[PDB]
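*Asks:* Handing you a structure now.
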Number of protein chains: 2
Amino acid sequence: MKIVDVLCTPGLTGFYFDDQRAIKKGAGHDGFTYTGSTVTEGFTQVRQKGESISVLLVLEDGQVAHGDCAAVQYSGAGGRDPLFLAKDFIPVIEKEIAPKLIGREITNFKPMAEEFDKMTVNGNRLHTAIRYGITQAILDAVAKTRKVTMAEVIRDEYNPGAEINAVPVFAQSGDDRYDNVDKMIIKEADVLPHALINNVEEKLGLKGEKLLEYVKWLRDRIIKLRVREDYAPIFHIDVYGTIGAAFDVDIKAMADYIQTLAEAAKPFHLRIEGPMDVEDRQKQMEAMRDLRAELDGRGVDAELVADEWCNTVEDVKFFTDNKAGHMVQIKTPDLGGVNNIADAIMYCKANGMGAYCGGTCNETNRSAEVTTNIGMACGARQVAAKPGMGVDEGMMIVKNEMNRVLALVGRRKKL
Amino acid sequence: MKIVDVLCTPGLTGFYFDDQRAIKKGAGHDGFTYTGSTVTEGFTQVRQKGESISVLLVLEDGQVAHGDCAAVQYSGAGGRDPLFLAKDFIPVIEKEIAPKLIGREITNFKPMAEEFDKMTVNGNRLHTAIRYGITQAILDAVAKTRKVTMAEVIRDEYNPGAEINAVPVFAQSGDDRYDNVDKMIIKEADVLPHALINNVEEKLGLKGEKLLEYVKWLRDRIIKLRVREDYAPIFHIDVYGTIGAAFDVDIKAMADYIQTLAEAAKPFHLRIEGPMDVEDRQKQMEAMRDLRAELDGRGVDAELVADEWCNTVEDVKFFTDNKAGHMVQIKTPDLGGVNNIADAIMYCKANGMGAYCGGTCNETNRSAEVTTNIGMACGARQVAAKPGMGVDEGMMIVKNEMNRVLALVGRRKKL
Ligand SMILES: [Cl-]
Ligand SMILES: [Mg+2]
Ligand SMILES: [Mg+2]
């Protein structure tokens, strides 16, 4: 099968590009917008529409493969590629990538994805979001040529011999940590709610007393609302380093506090994302490693989820090799080529580290379907409901795709 | 080309099944939940997860066509088919419909869609939502067999020789009619915000003064926040018959008031959905017809959009034949077979009536893509950003799909 044409369209995403720099300088609020001047190159307003580029690969047989380029909310922030405005990046795809794809015989997903993930233009690597979308489209093209699901392509090429099963779906609440929890319970999120505990005094409590109250509330809320008595989701709460802040990154003290949260969560299991956020990757690895060791040596039944300082494939391996937490967040948009997601999950698998196949609220329906397929193919421990902050829509996109893929896979197994 | 297999999976949607009757009886709010006993048969809580059924048609060539069965928020309410639980309806599809699809030759969309829209089981018509999803899947099957877009199939079979262009996207705010307006401005909704003006005293004002204030706020907000100075969206505000209520359905009083809204909206054009909501279809048609005649006679360039009492294709024809408003809402989930959407749009267009290709917050990403294609193919006056209440996601799904379809149609023109 040849690729005969490549088309690019600008588009929207599930969220916004936010000028993180301007917000951190103290941008004000006005309705759903921020006030004041922009700081970050490229921004015309502090909050602006998130953007995507749909990449279509027209195949020789007339099928159309489809992936979406997209970036995080804080596109163009510190350590990130420039603000992902479709107008700025469609030209690179049209001029530099299309000629390399047009007339290409579709081969395996891995070599083609690695090629396009690594290709340079004028000596420079491609924007992370371009690599994201192009490799999604390549994955879909291989699936379509082979007449199987994307999950099956990935399983064949990265996880051979394995079954493809449902993956627990993790929904994120943002600041609406009560109402969106209700949505999650009604939509039977397997893992919930994130809860955006991103401030010591307002959200954690100076002694952690506010998050303690919240965990108890959450436990009781699930019990009150759940349609099925056997609905027993896993708690996953991101504290944005605030536990570290509140207890001076004292290993014992953090563990003792986390123990009180586990105890408050019972009968539900507790995962804490980003317990501390310290000054460099080395010390983050160490503190995560050390807190896990404290929790495990004591048999405290709580899991730690890495995030801050654990960004790249190399970082994933680093956190994994060192048991720096119980679960590692695989940050799908930031990895560029989606083949990197599969390698990152398989690295975690090989080493018995939980893999959380993540994402951004600012990506698309299509990109979410694609990375969901990869999470399923690689037997990830959880996948993100995304994109958007509506919760309903992200759950729908991810879980419906999941169910459909399992149906097709199950059919194939029975032919 | 034949369909060789049919697979149904249960899924989620952009919103909830709500027991309207229980809510009208006074179910209380508790977080994102409603308190108290259910009233409508089928319901186990007043608010439960909205449900879909993904229908997959495996074609002989290995391609998989995909439509989603879905129903309105108030599934099982007065005049509606029963609560659309996947578990209640997957067996119907599997027993009564799948055997008719398996082995079925892909011919043209229209005759196939009509057959499945009209087919009976033990003498009874199928649930609207089943006909909705089945016929979507058929459309996608025809498109995939022909190697064209769904929009192209519909254009060929219902709008021969027409160009397929973008369609204005209409976004709805719910009760969050300020912050969701900010979202819509930033995402450049072509038509906005709906505003859910469903209460005289609290939302319209007893003398319409609250909506007048809101229209002024809306006007100023667009001008304040718009990135481009030439962003000039059309206002579309649904008043749920409350203008009729506030002004005792007096044609002149209603026209006078709507004139003050048009004057307040300037420089933006105003559409009012459902100005009155009277006692039967006949009197609804008459009031809409007469109120339009009064506005047109006066040269007040404010449009009326029909909704209440205009449901079926018959209703659409009736309202159209009588100029009962300027635009009619084509209620996608409720019409069953999606071929009926095309018939309804084309009727309006043949007869000088605006067609609003609508939908529900409680449908899916996939059904939204399919009906978007239909609205595009038939040159509807606007299409709903849907599903969900997040706004972002609905705009993303519909607009991105519209962009991609146009790129593919444009390429094909040139081939
Ligand atoms: Cl909340
Ligand atoms: Mg985090
Ligand atoms: Mg209405």
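Start at 1 and count along the chain as shown; that gives each residue its number.
Looking at the header, which is where the method is noted, we find X-ray crystallography, 1.9 Å.
Note that Cβ sites are derived from N, Cα and C of the backbone, with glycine treated the same way.
Pulled the feature table from Swiss-Prot, pasting it below:
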ACT_SITE  A:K331  active site, proton acceptor
BINDING   A:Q172, A:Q329, A:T360, A:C361  (2S,3S)-3-methyl-L-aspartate binding site
BINDING   A:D238, A:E273, A:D307  Mg(2+) binding site
MUTAGEN   A:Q73 to A  It has very broad nucleophile scope and excellent regio- and diastereoselectivity in the amination reaction. This mutation strongly moves the specificity of MAL away from ammonia and towards methylamine. It is highly enantioselective
MUTAGEN   A:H194 to A  Strong (160-fold) decrease of the catalytic efficiency for deamination and slight (1.8-fold) decrease of affinity binding for L-threo-beta-methylaspartate. 7-fold decrease of the catalytic efficiency for amination and 20-fold decrease of affinity binding for mesaconate. It does not show any major conformational changes
MUTAGEN   A:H194 to R  It abolishes deaminase and aminase activities and does not show any major conformational changes
MUTAGEN   A:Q329 to R  It abolishes deaminase and aminase activities and does not show any major conformational changes
MUTAGEN   A:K331 to A  It abolishes deaminase and aminase activities and does not show any major conformational changes
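On this model, are these features tucked inside or out on the surface, and what's nearby?
*Replies:* Cβ-based neighbour count (10 Å, all protein chains) for A:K331 (mutagenesis position) stands at 23.
Secondary structure at A:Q172 ((2S,3S)-3-methyl-L-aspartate binding site), as computed by DSSP, is coil.
The DSSP secondary structure for A:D238 (Mg(2+) binding site) is strand. Cβ neighbours of A:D238 (Mg(2+) binding site) (same chain, under 8 Å, six or more residues apart in sequence): A:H194, A:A195, A:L196, A:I197, A:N198, A:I272, A:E273, A:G274, A:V305, A:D307.
For the recorded site, A:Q73 (mutagenesis position), the DSSP three-state label reads coil. Cβ neighbour count for A:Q73 (mutagenesis position) (all protein chains, 10 Å cutoff from its Cβ): 21.
In the three-state DSSP scheme, A:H194 (mutagenesis position) falls into the strand class.
For A:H194 (mutagenesis position), the number of other Cβ atoms no farther than 10 Å from its own Cβ, over all displayed protein chains, is 20.
Secondary structure at A:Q329 (mutagenesis position), as computed by DSSP, is strand. Within the same chain, residues at least 6 positions away in sequence whose Cβ sits under 8 Å from that of A:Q329 (mutagenesis position) are A:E273, A:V305, A:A306, A:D307, A:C310, A:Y356, A:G358.
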*Asks:* Beyond A:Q172, A:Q329, A:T360, A:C361, what residues of that chain have CB atoms within 8 A of the centre of the (2S,3S)-3-methyl-L-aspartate site's CB atoms?
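*Replies:* The surrounding set, listed in chain order, is A:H194, A:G358, A:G359, A:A384, A:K386.
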*Asks:* Give me the count of other Cβ atoms within 10 A of the Cβ belonging to A:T360 ((2S,3S)-3-methyl-L-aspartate binding site).
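*Replies:* That number is 25.
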*Asks:* Fill in the CA-CA distance, A:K331 (mutagenesis position) to A:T360 ((2S,3S)-3-methyl-L-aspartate binding site), as an integer in Å.
*Replies:* 8
*Asks:* Near the Mg(2+) site, what residues other than A:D238, A:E273, A:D307 in the same chain have a C-beta no further than 8 Å from the centroid of the listed C-beta atoms?
*Replies:* A:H194, A:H236, A:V239, A:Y240, A:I272, A:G274, A:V305, A:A306, A:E308, A:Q329
*Asks:* I want to check the contact list for A:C361 ((2S,3S)-3-methyl-L-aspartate binding site): same chain, sequence separation of six or more, C-beta distance under 8 angstroms. What comes out?
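*Replies:* Spatial neighbours, sequence-distant, of A:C361 ((2S,3S)-3-methyl-L-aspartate binding site): A:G14, A:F15, A:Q73, A:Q172, A:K386, A:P387, A:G388, A:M389, A:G394.
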*Asks:* Just to be sure I understand the packing, how many Cβ atoms besides its own are within 10 Å of the Cβ of A:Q172 ((2S,3S)-3-methyl-L-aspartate binding site)?
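*Replies:* Around the Cβ of A:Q172 ((2S,3S)-3-methyl-L-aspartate binding site), 25 other Cβ atoms lie within 10 Å.
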*Asks:* For ligand 2, list the recorded positions among A:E273, A:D307, A:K331, A:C361 whose CB atom is within a distance below 6 Å of it, in sequence order.
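*Replies:* List returned for ligand 2: A:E273, A:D307.
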*Asks:* Cβ under 6 Å from ligand 1: which of the recorded positions A:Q73, A:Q172, A:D238, A:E273, A:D307, A:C361 qualify?
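*Replies:* Near the molecule: none at all.
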